[PDB]
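Participant: Quick one: the structure is below, and I'll ask about it shortly.
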Amino acid sequence: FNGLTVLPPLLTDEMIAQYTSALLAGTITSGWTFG
Amino acid sequence: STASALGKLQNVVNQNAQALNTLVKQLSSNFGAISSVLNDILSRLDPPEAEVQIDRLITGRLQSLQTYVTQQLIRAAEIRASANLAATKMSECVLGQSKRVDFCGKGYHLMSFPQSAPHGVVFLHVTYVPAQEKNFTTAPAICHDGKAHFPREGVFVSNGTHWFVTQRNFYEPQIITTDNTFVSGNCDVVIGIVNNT
Amino acid sequence: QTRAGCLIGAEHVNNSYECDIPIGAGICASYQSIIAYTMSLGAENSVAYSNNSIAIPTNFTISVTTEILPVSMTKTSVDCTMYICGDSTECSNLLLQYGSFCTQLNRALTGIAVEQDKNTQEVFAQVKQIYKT
Amino acid sequence: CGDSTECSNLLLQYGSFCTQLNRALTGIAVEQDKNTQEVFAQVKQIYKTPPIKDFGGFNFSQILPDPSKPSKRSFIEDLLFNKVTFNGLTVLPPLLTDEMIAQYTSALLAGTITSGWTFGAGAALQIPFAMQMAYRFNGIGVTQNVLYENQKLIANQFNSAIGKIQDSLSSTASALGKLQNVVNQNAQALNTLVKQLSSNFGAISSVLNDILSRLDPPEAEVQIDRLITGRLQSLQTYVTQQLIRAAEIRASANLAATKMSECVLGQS
Amino acid sequence: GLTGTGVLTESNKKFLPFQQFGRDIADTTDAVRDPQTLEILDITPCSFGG
Ligand SMILES: *[C@@H]1O[C@H](CO)[C@@H](O[C@@H]2O[C@H](CO)[C@@H](O)[C@H](O)[C@H]2NC(C)=O)[C@H](O)[C@H]1NC(C)=O
Ligand SMILES: *[C@@H]1O[C@H](CO)[C@@H](O[C@@H]2O[C@H](CO)[C@@H](O)[C@H](O)[C@H]2NC(C)=O)[C@H](O)[C@H]1NC(C)=O
Ligand SMILES: *[C@@H]1O[C@H](CO)[C@@H](O[C@@H]2O[C@H](CO)[C@@H](O)[C@H](O)[C@H]2NC(C)=O)[C@H](O)[C@H]1NC(C)=O
Ligand SMILES: *[C@@H]1O[C@H](CO)[C@@H](O[C@@H]2O[C@H](CO)[C@@H](O)[C@H](O)[C@H]2NC(C)=O)[C@H](O)[C@H]1NC(C)=O
Ligand SMILES: *[C@@H]1O[C@H](CO)[C@@H](O[C@@H]2O[C@H](CO)[C@@H](O)[C@H](O)[C@H]2NC(C)=O)[C@H](O)[C@H]1NC(C)=O
Ligand SMILES: *[C@@H]1O[C@H](CO)[C@@H](O[C@@H]2O[C@H](CO)[C@@H](O)[C@H](O)[C@H]2NC(C)=O)[C@H](O)[C@H]1NC(C)=O
Ligand SMILES: *[C@@H]1O[C@H](CO)[C@@H](O[C@@H]2O[C@H](CO)[C@@H](O)[C@H](O)[C@H]2NC(C)=O)[C@H](O)[C@H]1NC(C)=O
Ligand SMILES: *[C@@H]1O[C@H](CO)[C@@H](O)[C@H](O)[C@H]1NC(C)=O
């Protein structure tokens, strides 16, 4: 590379997996009330 | 097993990579000058001509950079539109049950589950689809004792000999009763009323 | 000879199937040799309509389908002067007299990167707490 | 360049510019085809209406396909179609000819007439039209009793309104402003692009042959470069405008697809 | 003195007795009159495509 850089994303994929797990557990256990 | 299913994410990655590749490849063009490297132009001429040669390289590279930036802006706008749609789907079809037809799924929506992907999201939609139909004869109202009866909810059907009321999306006959029907007027202005008890 | 041009190497038939490799003007080709034909929009049926007859389901099925959506792309940045001059003082001095160009070419990219982060955060961060099964 | 070997050789040293332009234009064309196919192809089978038509007094003749004309279009579609009416540039035909589009619309309309909203979810289930109207009244908070006791009046009102629509379209002009605007904008863009091919851009002339047959090649190359840069810039501007317009059209097409899915296959 | 490539066909336009050629729009020549026989010829670009 000749003066071009790639920046890393703020949220690592582990955090995204954690969000998806939280959402899915919530919808399994509490219906739509947690929304 | 099956491949070529995640076409969109691969397409995005390929487009970005190709844009960077052509941008870096552009650094090997004369743009009308004598060479594509600065050192040789510096070492093979005098300043009054070296600057003339350098100016062409400068303007060409600047133009290429501008083109790259504009392409990036357009593609970013499109990606933002897609992300807004994804957020709306996550809010409406995961945290609730949606009534707008075909918004998330093909059928009557029941629920949805999210999953993550390298640069996007995947929705699993769980829907309900009816099957195994059957023909029936119907009528809009029942005339009895000179009065007209309509179903509270459901529909009148007959298997050729007797009449029943059913819910509209699943066959489940029941005997017509004064508890699942209501009355309004006499049986004179309705087109297709039938006689029963 | 077709409305889209001239086609060599394929045989024209009189049937009609689904479209595999679109060609144009309503015709496309497939492999059996290579054949070219007119598209068929789908199967034909005449639903049995009458003014005193209905159809009611007696069973059901449950289906799971997938949808895929992109929400982000890579964040990149460019050092204008290193790309355009690359360790040359004379080039830098010559570039100086083109006014303010480099700041504009960086504000856009920074906006793009911030937008990517905002996109991901808006799509995924929708719960106050972290629930567990 | 236009059949000028010297121009081509001079252009070679400008790197890969026009490859990107061709890529962008091909992307635009593919997107157009996708837009049309995604808006209109929303059914699995080609439904057909029965020969004998007794829809409780409602009259759909103005909208149903007309077998007399070869196009098999309807009255309103014919009115709509009649109401609105080189140097290396080409126009490619669309993938779906308008007969197939008319067939799709006919199939959708026959399905919604005969099977309510059922065909949008699974297999189409027949239902007499008056019962479907009763369901739809019940869906907005009015009991079906009201429909069944006022059938003739409702049918007459619907027939009168559908008759009035045709007069409104036929008499008044400029109703199809948006489609005409799109066509005019595209035509004007092409016209100005091809008009730009007659500018000196500070050179001595605007014809390559005249420059070639008048100057020494070491002097002619400068004029050739001066022409090349201006023509390239004009092409770039045209491509960028096309990209913006295509994005706008795609947004409109997505909205149209949503409307077709929600307001035709169901009650909103 | 007017140069260009293409295919020349017979046409049926009616020039006034003093024009020498014609252009349709965007200033592209479409017809010429031969200086000797004095008849109108039509110009069509040579075919091309991808
Ligand atoms: C329509 O449904 C009714 C209700 O089940 C049927 O009547 C019953 O038929 C069974 C078997 O034929 C008898 O054992 C019952 O005694 C009948 N009930 C009454 C109240 O008569 C009827 O046979 C069905 N008709 C058809 C054509 O399927
Ligand atoms: C539904 O359609 C049938 C058949 O077209 C209609 O039945 C006709 O009714 C009239 C008046 O009662 C009779 O004169 C005809 O002879 C009947 N047709 C046949 C073929 O016998 C019926 O009126 C329609 N409407 C309903 C049932 O509400
Ligand atoms: C439903 O029942 C009523 C009453 O039993 C029928 O009305 C009779 O119709 C006949 C011939 O149309 C007349 O001769 C009688 O005078 C009527 N009686 C009354 C009390 O109005 C009615 O026809 C029946 N419905 C059908 C479809 O047969
Ligand atoms: C329901 O009744 C119809 C009418 O008898 C049955 O037959 C179908 O009728 C339609 C229109 O007349 C035809 O397009 C079909 O091909 C007929 N089906 C055949 C011949 O098998 C129909 O089968 C009955 N059942 C259902 C589920 O529709
Ligand atoms: C509704 O459909 C289901 C699935 O097709 C039927 O369940 C099947 O029943 C047969 C006979 O009892 C079994 O051999 C299959 O193994 C069953 N399938 C499954 C997935 O369990 C069910 O019988 C149908 N219901 C009715 C009333 O027809
Ligand atoms: C539905 O409406 C059309 C009008 O568009 C009716 O067609 C007319 O029919 C009458 C009687 O046959 C003719 O005198 C008119 O010339 C027709 N109009 C046109 C424009 O052709 C049609 O009859 C109506 N359908 C029904 C069942 O009444
Ligand atoms: C140019 O000269 C030629 C040679 O004479 C002319 O051609 C002939 O013109 C006479 C005039 O009546 C005709 O009778 C001959 O048939 C022509 N010969 C041909 C066509 O081979 C030509 O007309 C002259 N061009 C002009 C006067 O504009
Ligand atoms: C079949 O196709 C050929 C050409 O492909 C055509 O000449 C002919 O009319 C078509 N129909 C029959 C019945 O042969």
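Chain B residue numbers are taken from Swiss-Prot; in order, the displayed residues are 940-1136.
Determined by electron microscopy, 2.7 Å, according to the entry header.
Cβ coordinates are placed from backbone N, Cα and C, and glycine is handled just like the others.
What Swiss-Prot shows for this protein is this:
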type	residues	note
VARIANT	B:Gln954 to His	In strain: Omicron/BA.1, Omicron/BA.2, Omicron/BA.2.12.1, Omicron/BA.2.75, Omicron/BA.4, Omicron/BA.5, Omicron/BQ.1.1, Omicron/XBB.1.5, Omicron/EG.5.1
VARIANT	B:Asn969 to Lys	In strain: Omicron/BA.1, Omicron/BA.2, Omicron/BA.2.12.1, Omicron/BA.2.75, Omicron/BA.4, Omicron/BA.5, Omicron/BQ.1.1, Omicron/XBB.1.5, Omicron/EG.5.1
VARIANT	B:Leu981 to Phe	In strain: Omicron/BA.1
VARIANT	B:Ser982 to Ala	In strain: Alpha/B.1.1.7
VARIANT	B:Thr1027 to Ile	In strain: Gamma/P.1
VARIANT	B:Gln1071 to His	In strain: Kappa/B.1.617.1
VARIANT	B:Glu1092 to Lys	In strain: Theta/P.3
VARIANT	B:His1101 to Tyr	In strain: Theta/P.3
VARIANT	B:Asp1118 to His	In strain: Alpha/B.1.1.7
Participant: Quick one: of the variant positions B:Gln954, B:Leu981, B:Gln1071, B:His1101, B:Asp1118, which has its CA closest to the CA of B:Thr1027 (variant position)?
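Facilitator: Nearest listed residue in space: B:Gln954.
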Participant: Can you tell me how far the Cα of B:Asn969 (variant position) sits from the Cα of B:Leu981 (variant position), in Å?
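Facilitator: Their Cα atoms are separated by 15 Å.
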Participant: How many neighbouring Cβ atoms, not counting its own, are there within 10 Å of the Cβ of B:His1101 (variant position)?
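Facilitator: Excluding its own Cβ, B:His1101 (variant position) sees 11 Cβ atoms within 10 Å.
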Participant: Within the set B:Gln954, B:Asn969, B:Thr1027, B:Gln1071, B:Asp1118, which variant positions show a CB-to-ligand 1 distance under 6 A?
Facilitator: none
Participant: Among the variant positions listed here (B:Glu1092, B:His1101, B:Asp1118), which has the Cα closest to the Cα of B:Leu981 (variant position)?
Facilitator: B:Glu1092
Participant: Helix, strand or coil: which one is B:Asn969 (variant position) in, per DSSP?
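Facilitator: In the DSSP reduction, B:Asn969 (variant position) maps to coil.
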Participant: By CA-CA distance, flag whichever of B:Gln954, B:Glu1092, B:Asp1118 among the variant positions is nearest to B:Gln1071 (variant position).
Facilitator: B:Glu1092
Participant: Using Cβ atoms and a cut-off of under 8 Å, determine which of the variant positions B:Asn969, B:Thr1027, B:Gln1071, B:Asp1118 neighbour chain D, and list them by sequence position, or give 'none'.
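Facilitator: Of B:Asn969, B:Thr1027, B:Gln1071, B:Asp1118, the entries that lie near chain D are B:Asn969.
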Participant: Cα-Cα separation of B:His1101 (variant position) and B:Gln954 (variant position), in Å?
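Facilitator: Here the two Cα atoms lie 66 Å apart.
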Participant: Given the variant positions B:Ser982, B:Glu1092, B:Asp1118, tell me which ones have a C-alpha lying within 10 Å of the C-alpha of B:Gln954 (variant position).
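Facilitator: Within 10 Å of B:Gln954 (variant position): none of them.
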Participant: Provide, as an integer number of angstrom, the distance between the C-alpha atoms of B:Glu1092 (variant position) and B:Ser982 (variant position).
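Facilitator: It is 93 Å, counting Cα to Cα.
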Participant: Write out which of the listed variant positions, namely B:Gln954, B:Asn969, B:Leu981, B:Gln1071, B:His1101, lie with a C-beta under 8 A from a C-beta of chain C, sequence order kept, or 'none'.
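Facilitator: The variant positions close to chain C are B:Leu981, B:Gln1071.
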Participant: In whole Å, how far is B:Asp1118 (variant position) from B:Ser982 (variant position) when you measure between their Cα atoms?
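Facilitator: Between the alpha carbons of B:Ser982 (variant position) and B:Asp1118 (variant position) there are 103 Å.
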Participant: Three-state secondary structure of B:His1101 (variant position) from DSSP?
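Facilitator: Reduced to three states, the DSSP call for B:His1101 (variant position) is coil.
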Participant: Looking only at Cβ atoms, how many others are within 10 Å of the one on B:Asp1118 (variant position)?
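Facilitator: There are 7 such Cβ atoms around B:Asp1118 (variant position).
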Participant: Mind checking which of B:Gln954, B:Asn969, B:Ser982, B:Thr1027, B:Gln1071 has the fewest other CB atoms within 10 A of its CB? They're the variant positions.
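Facilitator: Counting other Cβ atoms within 10 Å of each of the variant positions B:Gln954, B:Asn969, B:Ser982, B:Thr1027, B:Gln1071, the minimum falls on B:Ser982.
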